[PDB]
Amino acid sequence: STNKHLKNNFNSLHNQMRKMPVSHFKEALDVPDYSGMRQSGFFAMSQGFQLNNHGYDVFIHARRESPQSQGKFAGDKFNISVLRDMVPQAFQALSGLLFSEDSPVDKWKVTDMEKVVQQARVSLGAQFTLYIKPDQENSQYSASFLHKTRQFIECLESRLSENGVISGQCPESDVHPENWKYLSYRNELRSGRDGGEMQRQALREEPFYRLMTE
């Protein structure tokens, strides 16, 4: 599996990543703002990402028409949590990167703030989700892609930080290190019969997560 490969190539991948030069992402300009995002409705396109805001859900989904990751989803995702009323400014700041032709994220979503109750937790954090997929057809992460993914995430962090965006409420079930102010990590394909601190400490030991943080 994806994770077995990570476990057995843990050090090798870390050693390869730390030697790679900075990644570049050509950000898109011809993109919707947050209001435009909410108006995607049944179907819309922007920069090769298919958009939809279906009536029966509370999220606007973005999916590459031509996925760049050929592997099977292994459960890894990131949430981004900003202050509820700063979602529109946050989305605009991140939009060039989220729609970038160089982005390692084929699939993501942003909460439609007008469909959810303001006091509900769904308004207060995790208003963006990024789905990560192993790049290779054999479903193993390559070192260069791990590097690119970590670089991308860190670019999201500084962009928000440089825009003076205020942190949101981190989801109980995610984990993040101290130097992540908005990003948090969760793996969906893990047993969850027991909440954090239990679930959280297991997540902290995920090789994907440690390669993103150490």
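Using Swiss-Prot numbers, chain A covers 28-241, in order.
Determination method: X-ray crystallography, 2.3 Å.
Including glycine, each Cβ sits where the backbone N, Cα and C put it.
As annotated by Swiss-Prot, active site, proton acceptor applies to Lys136. In the three-state DSSP classification, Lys136 (mutagenesis position) falls within a strand.
Looking at Swiss-Prot, you'll find the mutagenesis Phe86 to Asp noted as follows: Marked decrease in enzymatic activity. Listed in sequence order, the residues of the same chain lying 6 or more apart from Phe86 (mutagenesis position) and placing their CB within less than 8 Å of its CB are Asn80, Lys136, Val137, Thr138, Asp139, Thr156.
Annotation of the mutagenesis experiment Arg90 to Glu in Swiss-Prot: Slight decrease in enzymatic activity. Long-range Cβ contacts of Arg90 (mutagenesis position) within its own chain (separation 6+, distance under 8 Å): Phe76, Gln77, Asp133, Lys134.
Swiss-Prot documents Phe100 to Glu as a published mutagenesis change and attaches the note Marked decrease in enzymatic activity. DSSP gives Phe100 (mutagenesis position) a coil state; it is part of no helix or strand.
Looking at Swiss-Prot, you'll find the mutagenesis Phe100 to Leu noted as follows: Loss of enzymatic activity.
Around the Cβ of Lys104 (mutagenesis position), a 10 Å sphere holds 20 further Cβ atoms from the protein chains shown. Here the residue is the original one, but Swiss-Prot notes a mutagenesis experiment at this spot, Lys104 to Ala or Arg: Loss of enzymatic activity.
Among the mutagenesis entries in Swiss-Prot is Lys134 to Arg, noted as: No effect on enzymatic activity.
With a 10 A radius on its CB, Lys134 (mutagenesis position) counts 19 other CB atoms from all the protein chains. Recorded in Swiss-Prot as a mutagenesis result, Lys134 to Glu carries the remark: Slight decrease in enzymatic activity.
Around the Cβ of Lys136 (mutagenesis position), a 10 Å sphere holds 19 further Cβ atoms from the protein chains shown. Looking at Swiss-Prot, you'll find the mutagenesis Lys136 to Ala or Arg noted as follows: Loss of enzymatic activity.
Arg148 (mutagenesis position) falls within a helical segment according to DSSP. Under its mutagenesis annotations, Swiss-Prot gives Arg148 to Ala the following note: Marked decrease in enzymatic activity.
In Swiss-Prot, a mutagenesis experiment is listed as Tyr158 to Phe, annotated with the note 20-fold decrease in enzymatic activity, but no effect on substrate affinity. In sequence order, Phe100, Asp103, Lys104, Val132, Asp133, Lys134, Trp135 constitute the residues six or more apart from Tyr158 (mutagenesis position) in its chain with CB-CB distances below 8 Å.
Secondary structure from DSSP puts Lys160 (mutagenesis position) in coil. The number of other CB atoms found within 10 A of the CB of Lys160 (mutagenesis position), across every protein chain shown, is 24. For the mutagenesis of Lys160 to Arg, Swiss-Prot gives this note: 2-fold decrease in enzymatic activity, but no effect on substrate affinity. The structure shown keeps the original residue.
Swiss-Prot gives this note for the published mutagenesis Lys160 to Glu: Slight decrease in enzymatic activity.
On its own chain, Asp201 (mutagenesis position) has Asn106, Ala153, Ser211, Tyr212, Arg213, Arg227, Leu230 as residues at least 6 apart in sequence with a Cβ closer than 8 Å to its own Cβ. Listed in Swiss-Prot is the mutagenesis experiment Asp201 to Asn, annotated as follows: 47-fold decrease in enzymatic activity, but no effect on substrate affinity.
Across the structure, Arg148 (mutagenesis position) and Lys160 (mutagenesis position) place their CA atoms 27 angstrom apart. Each of the mutagenesis positions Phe100, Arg148 was scored by other CB atoms within 10 A of its CB, and the lowest score goes to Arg148.
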